[PDB]
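Quick notes on the structure that follows.
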Amino acid sequence: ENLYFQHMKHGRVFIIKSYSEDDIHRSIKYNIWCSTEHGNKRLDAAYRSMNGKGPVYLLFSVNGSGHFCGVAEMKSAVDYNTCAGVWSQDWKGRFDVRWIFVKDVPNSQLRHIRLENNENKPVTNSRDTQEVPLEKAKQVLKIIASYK
Ligand SMILES: CCc1[nH]c(=O)[nH]c(=O)c1N
Ligand SMILES: [Cl-]
Ligand SMILES: [Cl-]
């Protein structure tokens with residue numbers, strides 16, 4: 001048995017959807033990310049209200065790719081006035097992350113997990129910065145960690 005994830009009771013988990021493999025590569029290399037304006041606001045609020053009591057996890061997936069590509073933890077609030085044009089298309093600001101898992105996990109492994117906060121759609125049909133309920137997030141994390 002593996003009961004690790006089933007015992008975490010603090011933490012918030014968001015889907016990250018990127019159009020760009022370049023941005024993913026840059027994020028892994030430099031441990032930074034940037035979302036949309038409303039995406040940045042959502043993550044920032046979750047980071048600041050969490051007050052170090054638990055992690056904010058980011059489950060990354062390239063739009064159209066058919067798989068998730070890894071997991072990172074948010075590691076700073078959003079800095080909204082930073083150098084422009086560092087990403088594939090010319091985004092306002094930056095926050096620190098720490099990538100803790102880089103592995104392709106097919107959507108087939110995950111599509112049976114549905115989000116009650118998103119019309120019961122499969123977690124694999126999420127938009128950028130879709131939040132995941134913690135009990136579903138525990139299931140997703142365990143599948144990602146278990147995939148070979
Ligand atoms: C700048 C990183 C980023 N952030 C986002 O929210 N959507 C994307 O497609 C993407 N490449
Ligand atoms: Cl890894
Ligand atoms: Cl699919």
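If you go along the chain as it appears here, the first residue is 1 and each next one adds 1.
Quick reminder: no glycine exception, Cβ is built from N, Cα and C everywhere.
Mutagenesis annotation in Swiss-Prot: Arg12 to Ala (Swiss-Prot position 411), described as Slightly decreased binding to RNAs; the structure shown retains the original residue. One mutagenesis experiment named in Swiss-Prot is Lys17 to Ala (Swiss-Prot position 416), and its note says Decreased binding to RNAs. Among the features that Swiss-Prot reports, RNA binding site is placed at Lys17, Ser18, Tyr19, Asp23, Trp33, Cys34, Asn63, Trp87, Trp91, with the record citing experimental evidence. According to Swiss-Prot, the mutagenesis experiment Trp33 to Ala (Swiss-Prot position 432) carries the annotation: Reduced binding to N6-methyladenosine (m6A)-containing RNAs. Reduced ability to undergo liquid-liquid phase separation. Reduced binding to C5-methylcytosine (m5C)-containing RNAs. Recorded in Swiss-Prot as a mutagenesis result, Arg42 to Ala (Swiss-Prot position 441) carries the remark: Slightly decreased binding to RNAs. Quoted from Swiss-Prot, the note attached to the mutagenesis of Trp91 to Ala (Swiss-Prot position 491) states: Reduced binding to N6-methyladenosine (m6A)-containing RNAs. In Swiss-Prot, the entry for mutagenesis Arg127 to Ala (Swiss-Prot position 527) states: Decreased binding to RNAs. The structure shown retains the original residue.
Positions of Swiss-Prot features highlighted on the structure.
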{"residue": "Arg12", "record": "mutagenesis position", "DSSP class": "strand"}
{"residue": "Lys17", "record": "mutagenesis position", "DSSP class": "strand"}
{"residue": "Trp33", "record": "mutagenesis position", "DSSP class": "strand"}
{"residue": "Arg42", "record": "mutagenesis position", "DSSP class": "helix"}
{"residue": "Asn63", "record": "RNA binding site", "DSSP class": "coil"}
{"residue": "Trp91", "record": "mutagenesis position", "DSSP class": "coil"}
{"residue": "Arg127", "record": "mutagenesis position", "DSSP class": "coil"}
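Proximity note: of the listed mutagenesis positions (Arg12, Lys17, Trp33, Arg42, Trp91, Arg127), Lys17, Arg127 have a CA within 10 Å of the CA of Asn63 (RNA binding site), given in sequence order.
Binding-site extent for RNA: residues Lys17, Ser18, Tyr19, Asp23, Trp33, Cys34, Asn63, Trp87, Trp91, maximum pairwise Cα distance 17 Å (rounded to the nearest whole number). Counting only the Cα atoms, the space from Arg127 (mutagenesis position) to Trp91 (mutagenesis position) is about 17 angstrom. Other than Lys17, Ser18, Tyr19, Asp23, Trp33, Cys34, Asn63, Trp87, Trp91, the residues of this chain whose Cβ falls within 8 Å of the Cβ centroid of the RNA site are, in sequence order, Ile16, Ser20, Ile24, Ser35, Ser88, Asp128. Remark: of the mutagenesis positions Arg12, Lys17, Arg42, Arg127, the most isolated position is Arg127 (fewest other Cβ atoms within 10 Å of its Cβ).
Here the recorded positions are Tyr19, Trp33, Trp91; the one with the fewest Cβ atoms within 10 Å of its Cβ is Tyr19. Candidates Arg12, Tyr19, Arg42 (recorded positions) were compared with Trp33 (mutagenesis position); none lies inside 10 Å Cα-Cα.
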